[PDB]
Amino acid sequence: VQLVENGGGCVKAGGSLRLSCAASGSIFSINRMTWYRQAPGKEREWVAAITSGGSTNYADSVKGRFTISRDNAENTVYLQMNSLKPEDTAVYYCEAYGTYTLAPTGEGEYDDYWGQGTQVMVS
Amino acid sequence: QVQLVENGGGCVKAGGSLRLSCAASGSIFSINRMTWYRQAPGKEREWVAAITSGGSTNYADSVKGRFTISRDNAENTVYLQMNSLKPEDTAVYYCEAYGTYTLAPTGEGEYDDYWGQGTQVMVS
Amino acid sequence: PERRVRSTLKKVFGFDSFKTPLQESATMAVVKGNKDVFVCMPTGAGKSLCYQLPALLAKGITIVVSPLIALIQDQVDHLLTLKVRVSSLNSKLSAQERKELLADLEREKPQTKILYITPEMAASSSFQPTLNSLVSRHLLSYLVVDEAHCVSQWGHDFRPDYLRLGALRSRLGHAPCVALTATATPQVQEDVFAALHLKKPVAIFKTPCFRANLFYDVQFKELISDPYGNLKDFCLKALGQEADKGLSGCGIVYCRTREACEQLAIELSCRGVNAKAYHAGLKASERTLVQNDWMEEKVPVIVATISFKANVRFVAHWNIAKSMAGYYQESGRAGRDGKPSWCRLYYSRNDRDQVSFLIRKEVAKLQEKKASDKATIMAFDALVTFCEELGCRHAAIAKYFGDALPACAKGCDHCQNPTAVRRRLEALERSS
Amino acid sequence: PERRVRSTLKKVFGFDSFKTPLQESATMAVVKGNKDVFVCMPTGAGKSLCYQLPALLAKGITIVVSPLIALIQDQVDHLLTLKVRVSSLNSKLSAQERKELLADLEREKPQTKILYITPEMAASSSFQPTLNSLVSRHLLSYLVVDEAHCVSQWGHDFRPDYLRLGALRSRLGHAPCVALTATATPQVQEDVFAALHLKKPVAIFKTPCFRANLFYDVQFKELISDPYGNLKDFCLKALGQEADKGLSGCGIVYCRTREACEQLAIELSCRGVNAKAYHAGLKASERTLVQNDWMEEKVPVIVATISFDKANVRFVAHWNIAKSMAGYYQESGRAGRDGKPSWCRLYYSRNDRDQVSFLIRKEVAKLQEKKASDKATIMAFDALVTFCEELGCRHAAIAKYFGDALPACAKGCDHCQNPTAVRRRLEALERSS
Ligand SMILES: [Zn+2]
Ligand SMILES: [Zn+2]
């Protein structure tokens, strides 16, 4: 099971924009869906996550920047930036922590799956 | 060990131009050839171009009309010059540095290649 | 390699091949030891063999942890009668025996292949220097945590020492882990993964809930004109697959109140079908007599009540089980044999209220002595929804146990006549 | 672990400690077997042990390839006298003996711990089923390849069968490999890496070439008014470190023509320093007698001509620049081979450079008439010429051409000691030339 990113593009200042991270395969449930910033020559840092049951966790600047919403039944998560700025510009990656997959044969996987990156810049 | 980094990545309008620079970290004697690779979300990796020691260059005709690669071994840096950019070449560009050769006074070395982080680009 | 696994199986297990293909896959993964593994099979599935075979195959020592010392002794005896070497670190063991075990563990390349230690002793300081020596010598090969559901307070049973067993696993991380459970709720599975500190990637081996020979469906008391007649019809239909076969198999009826089960048994007697109350009010000798009579064909369907055969035709549920896991366990009693079996549940508004009140009383009693009571209430609500769900029943059971949804083309109440299920739900909504 | 390898070496080689920390690292990497290892050392550095130890350490029947059958026999005997299990599948083996070896390799649990086979033997159809069985049963622990430089045509040695050895490496890819070489240039190293198809992640263990005890310096005959006097002064300063120490060590001088060495020796004797030509024209008995005399301190500097070795030599004068830069390094290596400090001096001249270039071109043309080797030797000569004319750290140029780690010679390097003097000499050469 791999993660796929969609909706990546550079938008001018003050322009909202939507990213989508979708899983592949059949996963019964995901413990949480977390996102990670990344910059050239910079380790990947966590920003926010959405957990099943309506629980979600952000940071101060992260919360002021965007809002995330993940769903296990849909098996996908969506990030929405409002009032984007040149300061917050970095490629994004997906955690998929506690991705619990299984098949009718009973063989499953509890590993966290990372997908490709999606970059965004602002004038 | 060697670390690669991209410099000069940004989205520009059609017909614009810029440069994507790739370097190395640590003590490297000479890279066999630096081979960029273009890969985007939902797009398979494609051999985009390559530069080897001595000045010999390899590339694709479409990419040639799009871009052009050129590297220096002494500097150990490869630059991909963006000119007449188009919205089709929107894939993340990873820097291979095929055939890295490392040296130390102890004699221990590393022949493995080191891939950089890369950076994408978009056009109106 | 697989050849070594089969040789060991023939040696310690005496079996030609693994009883369950899922068990074989889990044992192969454990032998590989590339990463931790989580496993959940019902009683008698062979998880003991699953975590015993790799320990013998592995060159290093395996450390098994089980909550109850009686189970540790039982497994030690089962390994002793077999070829695999085993030892026990029970505190009740004689001081000489404890010293001998400690010396064997401390000695390099200990003769023991699998070593059992109760969580209380594992967390004790006495076992600390031994573990330090083993990790220094990297002698430990695998860490098996049996009844791993005890860590999750939401599971059926709980053990406070598993919080320390998690850090125990934290030590000697090079040795893979094998977390075994009897019934793994997906929330309980995640809790076990997090508490025991298993590595993020793990291969989960869970036995699917669906059985091609088992059937599930719920008939509402308000929907049915007479629930007694419906129960009689279900008993008669499930007792014989074909008219030529005739009366065969066995039947079971469950209820909460022993007096209610006795009332049900007398009502079945009035109908004409032989039945046995087998309820708490019935004396112990009469209880065994009723159970026996049920085991023979003399009693086509008898009331089981609280207490529990090689082949049971069906499992009727007069009163819906307070715990959905309890309902699944009761259903498993039916269809244990290879022949087809059917399961029916009696859910009604009055019955729903009665079971809700009983669950509330149980939760209050438990609180008088949070997460465990919360899990019990969640199971009760899940069972209620399953009785009132609109979809496949096997799929709902699997979702509650958090395994892959079934491919039930046949043998599912919703699949056979989805329109009938929709009409029944509409009638229930109109009545309620 | 370290104790295991130490005990194995004590049992096999009987060495209390490893020859060099590079050997420690190479043996550790080979034993780990995580990936291929390219380890290169000069002759006599016990490079063979780096693969002999892990081969016995691993349970799998390791297999190694060497070009020469005399060589393979020598190493087999050296391992036998040390009780190390070893066998050879060469064609020299009798029919019955060859069949016995083939059966032992084919049958499970091979008795041989390390098996040496000539490159052409692996290409032989008879051994094909054997290799198939070993790869199927993962019986090949490690696949070392002695004299890996033979795969590359640029190296001093070349073998067409190393190309097939590369495909053989392509087989049994699960097991790692060990690539040995006496003297491998970075181009040769890259060629060996590419031809052998070694797993790309490889730990390279190549001994650095700088000699803290050794010192290098280039001289220009045209610049010096009296080159003979300069050579005499260098000999006088080198033969004695201190007044109390007195005369010590030896000396050697090279040349392309026997008459040139004879004239140089005559001039040296006329100056006062004893020196014998020791040229090829000198008869064998006379040549060996001269070599023995130069071995002692009786002759402060004896002309070596084509060939010398000696335990400790103070200096090595190069009246005529060598044919290959690697050849020149090897000629200078015997100088200061011991731990005592030494001083190396070159005598580069435009006329000599042109003469050697013309001779090398003629030799390359003759070889082509009977191509890659000619280009490689021309490149080596060009590198030597650049070293002679390079106005920078000499050890740095040596490392660059040999591709080993650059040096950190704070002392003992002419360029690093007085770079202004090097610039002045370069300017003088430019003005003269
Ligand atoms: Zn269904
Ligand atoms: Zn220097």
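Numbering, chain D: per Swiss-Prot, residues 12-319, 324-385, 389-451 in sequence.
Cβ coordinates are placed from backbone N, Cα and C, and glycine is handled just like the others.
Proximity of D:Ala56 (ATP binding site) to non-local residues of its own chain (separation of 6 or more, Cβ distance below 8 Å) is seen for D:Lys30, D:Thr31, D:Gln34, D:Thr218, given in sequence order. As annotated by Swiss-Prot, ATP binding site applies to D:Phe26, D:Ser28, D:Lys30, D:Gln34, D:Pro53, D:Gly55, D:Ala56, D:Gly57, D:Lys58, D:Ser59, with the evidence given as a large-scale study or a structure entry.
The feature Zn(2+) binding site is assigned by Swiss-Prot to D:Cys411, D:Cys427, D:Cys431, D:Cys434, with experimental evidence given as support. Cβ neighbours of D:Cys431 (Zn(2+) binding site) (same chain, under 8 Å, six or more residues apart in sequence): D:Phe226, D:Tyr227, D:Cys411, D:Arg412, D:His413, D:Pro425. For the recorded site, D:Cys431 (Zn(2+) binding site), the DSSP three-state label reads strand.
Among the features that Swiss-Prot reports, domain 'Helicase ATP-binding' is placed at D:39-213.
Quoting Swiss-Prot on the mutagenesis of D:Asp157 to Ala: Abolishes helicase activity. D:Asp157 (mutagenesis position) falls outside any helix or strand according to DSSP and counts as coil.
A sphere of 10 angstroms centred on the C-beta of D:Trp165 (mutagenesis position) encloses 21 other C-beta atoms. Look at D:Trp165 (mutagenesis position): DSSP puts it in coil. The note that Swiss-Prot attaches to the published mutagenesis D:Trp165 to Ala is: Loss of helicase activity, reduced DNA-binding (in a residue 11-526 fragment).
A mutagenesis experiment is reported in Swiss-Prot for this position, D:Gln345 to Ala, and the note states: Loss of helicase activity, reduced DNA-binding (in a residue 11-526 fragment). For D:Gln345 (mutagenesis position), the same-chain residues lying six or more positions away in sequence with a CB closer than 8 A to its CB are D:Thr194. A helical conformation is recorded for D:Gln345 (mutagenesis position) in the three-state DSSP classification.
Swiss-Prot documents D:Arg352 to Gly as a published mutagenesis change and attaches the note Loss of helicase activity (in a residue 11-526 fragment). The Cβ of D:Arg352 (mutagenesis position) has 17 neighbouring Cβ atoms from other residues within 10 Å, across all protein chains displayed.
Missing residues between D:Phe319 and D:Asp324: 4. Distance between their CA atoms: 5 Å.
Taking Cβ-Cβ distances under 8 Å and a sequence separation of 6 or more, the neighbours of D:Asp157 (mutagenesis position) in its chain are D:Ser59, D:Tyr62, D:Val75, D:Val76, D:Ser77, D:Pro78, D:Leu82, D:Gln86, D:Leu191.
When the Cα of D:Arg352 (mutagenesis position) is compared against those of the recorded positions D:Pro53, D:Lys58, D:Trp165, D:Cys427, D:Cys434, the shortest separation belongs to D:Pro53. The binding-site residues listed here are D:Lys30, D:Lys58; among them, D:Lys58 has the most other Cβ atoms within 10 Å of its own Cβ. For ligand 2, none of the recorded positions lies close by, meaning a CB under 6 A from one of its atoms; the full candidate list was D:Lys30, D:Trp165, D:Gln345.
Here the candidates are the recorded positions D:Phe26, D:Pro53, D:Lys58, D:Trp165, and by Cα distance the one nearest D:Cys434 (Zn(2+) binding site) turns out to be D:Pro53. The Cβ of D:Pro53 (ATP binding site) lies under 8 Å from the Cβ of D:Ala193, D:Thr194, D:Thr218, D:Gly348, each on the same chain and at least six residues away in sequence. The record assigns D:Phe26, D:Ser28, D:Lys30, D:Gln34, D:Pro53, D:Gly55, D:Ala56, D:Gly57, D:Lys58, D:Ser59 to the ATP site; their largest pairwise CA distance measures 19 Å. When the Cα atoms are compared, D:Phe26 (ATP binding site) and D:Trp165 (mutagenesis position) turn out to be 35 Å apart.
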